[PDB]
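Novice: Structure provided below as structure tokens; questions to follow.
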Amino acid sequence: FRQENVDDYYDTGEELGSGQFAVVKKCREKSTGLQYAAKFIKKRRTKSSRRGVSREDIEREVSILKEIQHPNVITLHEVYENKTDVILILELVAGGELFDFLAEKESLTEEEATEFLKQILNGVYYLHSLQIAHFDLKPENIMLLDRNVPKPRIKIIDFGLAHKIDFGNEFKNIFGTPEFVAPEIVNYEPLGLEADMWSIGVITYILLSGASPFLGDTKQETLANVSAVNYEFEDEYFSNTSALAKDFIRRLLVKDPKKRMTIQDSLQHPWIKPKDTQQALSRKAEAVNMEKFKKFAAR
Ligand SMILES: [Cl-]
Ligand SMILES: [Cl-]
Ligand SMILES: [Cl-]
Ligand SMILES: [Cl-]
Ligand SMILES: [Cl-]
């Protein structure tokens, strides 16, 4: 990584987000005027310290980011390192979270929802073609490049949990968001590209209903709901939903990863690519709107 002072080359500014051991700031490159997002990742530095990320996990995220180039995945521009942090200069994605943008609309049909879902599928299809599992797919990691344009472009971000799956599975404990992780993550079982497909099922469920399918009243209950595949198309939220949409979701929310729909099959599923007009017109049904997001946020 570049062992120089990032401040010699960039002006940094507004914080855009921060988790544990990472903060993301807006920045501008002095030599070009172009804007980026700078992600400062705290290194733990010593193996016995608990005050940061393993420099090896960082190395993994950077090596994956350097390989990927696709219009629905975030681009890596440059990497700096100082004694305390590794700093990723990333493509700036400023349009906000997809679901926040969708919460502003009065109405959304299934057909409209698939135009955004298809961009997610396209990005994940690229990743899985490279045998890369993202492992942290959830609404907050699905951003918009520009929310004003007629067809906004989706960017998948945050490759902090992403792994190359060269053996078909990896045996590592993944600490993801309970609502969105697959049962094999909850149960500390071997993990593959299939885990992303589960997360896509959860995102799609929310995309049509405004409700979270496995969200329980305690964190452990949510994890148990996931492990038991306990969800329902509650008629309060899925009254309008087409059978094709429910079939697409049903084929992703499957406990056995080997029986789950693949990214390739999901792109060929009739809900995504209708085979006749009867199928296509069933996607005129209502997806999520402004009132469904607020009906479930009321809990
Ligand atoms: Cl938000
Ligand atoms: Cl990270
Ligand atoms: Cl095992
Ligand atoms: Cl069901
Ligand atoms: Cl299959």
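Here Swiss-Prot sets the residue numbers for chain A, with the shown residues being 4-302 in order.
Placed from the backbone N, Cα and C atoms, the Cβ positions cover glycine too.
Summarising the annotation, Swiss-Prot assigns domain 'Protein kinase' to 13-275. Annotation comment: Swiss-Prot describes 19-27, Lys42, 94-96, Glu100, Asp161 as ATP binding site. For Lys42 to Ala, Swiss-Prot lists a mutagenesis experiment annotated as follows: Loss of activity, apoptotic function and of autophosphorylation. Per Swiss-Prot, active site, proton acceptor is recorded for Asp139, and the stated evidence type is sequence analysis.
On this model, are these features tucked inside or out on the surface, and what's nearby?
Specialist: Within its own chain, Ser21 (ATP binding site) has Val27 as residues 6 or more apart in sequence whose C-beta sits under 8 angstroms from its own.
Secondary structure at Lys42 (mutagenesis position), as computed by DSSP, is strand.
The secondary structure of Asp139 (active site, proton acceptor), as reduced to three states from DSSP, is coil rather than helix or strand.
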Novice: Quick one: of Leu19, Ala25, which of the binding-site residues has the smallest count of other CB atoms within 10 A?
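Specialist: If we count Cβ atoms within 10 Å for the binding-site residues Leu19, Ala25, the smallest count is at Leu19.
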Novice: Where ligand 2 binds, which of the recorded positions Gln23, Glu94, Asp139 are close by, with Cβ under 6 Å?
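Specialist: If the test is a Cβ under 6 Å from any atom of ligand 2, the answer is none.
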Novice: Provide the three-state secondary structure of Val96 (ATP binding site) computed with DSSP.
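Specialist: Assignment for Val96 (ATP binding site) reads coil.
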Novice: Give me the count of other Cβ atoms within 10 A of the Cβ belonging to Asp161 (ATP binding site).
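Specialist: The answer is 22.
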Novice: Please report the Cα separation of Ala25 (ATP binding site) and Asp139 (active site, proton acceptor) in Å, rounded to an integer.
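Specialist: Cα of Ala25 (ATP binding site) to Cα of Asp139 (active site, proton acceptor) measures 15 Å after rounding.
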